[PDB]
There are 2 protein chains.
Amino acid sequence: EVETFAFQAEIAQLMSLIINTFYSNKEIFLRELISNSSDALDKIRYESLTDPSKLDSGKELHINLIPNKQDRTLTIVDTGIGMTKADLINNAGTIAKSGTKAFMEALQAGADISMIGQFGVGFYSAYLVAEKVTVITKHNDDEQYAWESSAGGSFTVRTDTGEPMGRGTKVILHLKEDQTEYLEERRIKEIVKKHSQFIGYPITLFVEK
Amino acid sequence: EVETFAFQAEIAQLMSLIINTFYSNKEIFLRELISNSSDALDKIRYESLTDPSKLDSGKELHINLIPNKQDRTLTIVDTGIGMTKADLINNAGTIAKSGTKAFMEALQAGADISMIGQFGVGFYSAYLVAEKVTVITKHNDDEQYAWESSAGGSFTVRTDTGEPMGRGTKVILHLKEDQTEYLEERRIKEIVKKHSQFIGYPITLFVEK
Ligand SMILES: CCCN(C)S(=O)(=O)c1cc(-c2n[nH]c(=O)n2-c2ccccc2F)c(O)cc1O
Ligand SMILES: CCCN(C)S(=O)(=O)c1cc(-c2n[nH]c(=O)n2-c2ccccc2F)c(O)cc1O
């Protein structure tokens, strides 16, 4: 059973701006997703202090970067707190609305796209490099869900029938044809070293066979 | 009834470094506390989506900057989620430990003190300008508490007997003798405009009588 939702107009407007604006510094999407993974890892780690059973779904706190040249996908995996079904829908809600409006106002006032994270809408920078984003997530208090959007004003949410992940979030970036540099080991390493050098969790870049 | 706690050694070491290192760019403490206020405001705002009764303790989501030249205090007030007694004690816990160690390692490797926030220990930059920090906080699920530390390896936690605050956190920076520039309106405005221009909550600088 697949549910389709409309993005609110300001978010749909933001997504179309990110897709259609000429902006060469596209590498910033990686920093934004890694930052969000690190925030989700902080959340589970903090909850696990007062309640250690929160880690029964997995004690390992890490980030994996998995490029796949055959599928043309860059997957970002984390074992953070994950997202509930309500969380997925709310990522296109009120906080995202005020943040989107403030960011687009800042862009009009001369700010640049790399400042997206300061408005809490950093996720949408995935659309600088991806024609489609698939998010697989599992929170301790809910089932495993698959969120997906190719922009165009909508996203879908379905219960995931795939392999269980224990806990966390998997971001599958279905890369645009001209954005395959983000599948190269040396390029990924360069971006991680430049923007995410101080992340408090092991970031593992997977090698392809 | 006042409870006294020891900071763990790495945090006590960090605090002594912040107090004794020659570092002229002290203004960064304001950005760190405002950033933490904004994060606490995001948390209550997000919780209020699925549960509107979370805002019965106050619907207003803001940050107030209150300098007081007579008391030599700069107070930062927010109506964020606030902190429980467990939260106050855990601010000197495991997450703070790994973050402190990583930050001090980065400093050895040539990083500078302004990067403190990337390690989640941004609060401790208050000790660049304050000889003592008093924190008054109220979370919906707990009583009102007063946290206090003049560094020296310890902090205290007591139930606050003062005026109720509804919900949020009040940071009272008892400024060092040579740090009174942070009580001047034009100086505060300059720092807010430079470092916190994109905060998603109204920041009000109070004028003195
Ligand atoms: C529908 C899009 C979801 N994303 C891919 S995301 O928001 O970039 C993103 C979200 C999470 C996430 N899991 N749990 C959680 O609380 N978060 C979270 C963290 C920071 C900010 C907002 C958030 F919800 C993550 O681990 C990685 C991500 O790349
Ligand atoms: C003992 C020191 C407490 N501080 C003064 S603080 O951490 O800088 C600080 C904390 C809060 C706070 N309230 N609720 C909450 O979750 N937080 C929080 C936000 C971000 C990071 C860690 C945190 F706990 C705040 O609103 C303002 C602050 O200046």
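What you see of chain A is 16-224, where the numbers are those given in Swiss-Prot.
Per the header of the entry, the method used was X-ray crystallography, 1.9 Å.
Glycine is no exception: its Cβ is also placed from the backbone N, Cα and C atoms.
Record note (Swiss-Prot), mutagenesis A:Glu47 to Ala: Strong ATP-binding. Strong interaction with HSF1, HIF1A, ERBB2, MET, KEAP1 and RHOBTB2. No effect on interaction with TSC1. The unchanged residue is displayed. Quoted from Swiss-Prot, the note attached to the mutagenesis of A:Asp93 to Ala states: Impaired ATP-binding. Strong interaction with HIF1A, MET, KEAP1 and RHOBTB2. Loss of interaction with HSF1 and ERBB2. Los of interaction with TSC1. Among the mutagenesis experiments that Swiss-Prot reports, A:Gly97 to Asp is described with the note: Abolishes ATPase activity.
All features noted in Swiss-Prot, drawn onto the structure.
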| residue | record | Cβ neighbours (10 Å) |
| --- | --- | --- |
| A:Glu47 | mutagenesis position | 21 |
| A:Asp93 | mutagenesis position | 27 |
| A:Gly97 | mutagenesis position | 26 |
Quiz item: Roughly how many angstrom lie between the C-alpha atoms of A:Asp93 (mutagenesis position) and A:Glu47 (mutagenesis position)?
Solution: 13
Quiz item: Could you give the Cα-Cα distance between A:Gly97 (mutagenesis position) and A:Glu47 (mutagenesis position), in whole Å?
Solution: 16
Quiz prompt | Entries of A:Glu47, A:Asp93, A:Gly97 (mutagenesis positions) sitting next to ligand 1, with Cβ under 6 Å as the cut-off | solution = A:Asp93, A:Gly97
Quiz item: Does DSSP give A:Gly97 (mutagenesis position) helix, strand or coil?
Solution: coil
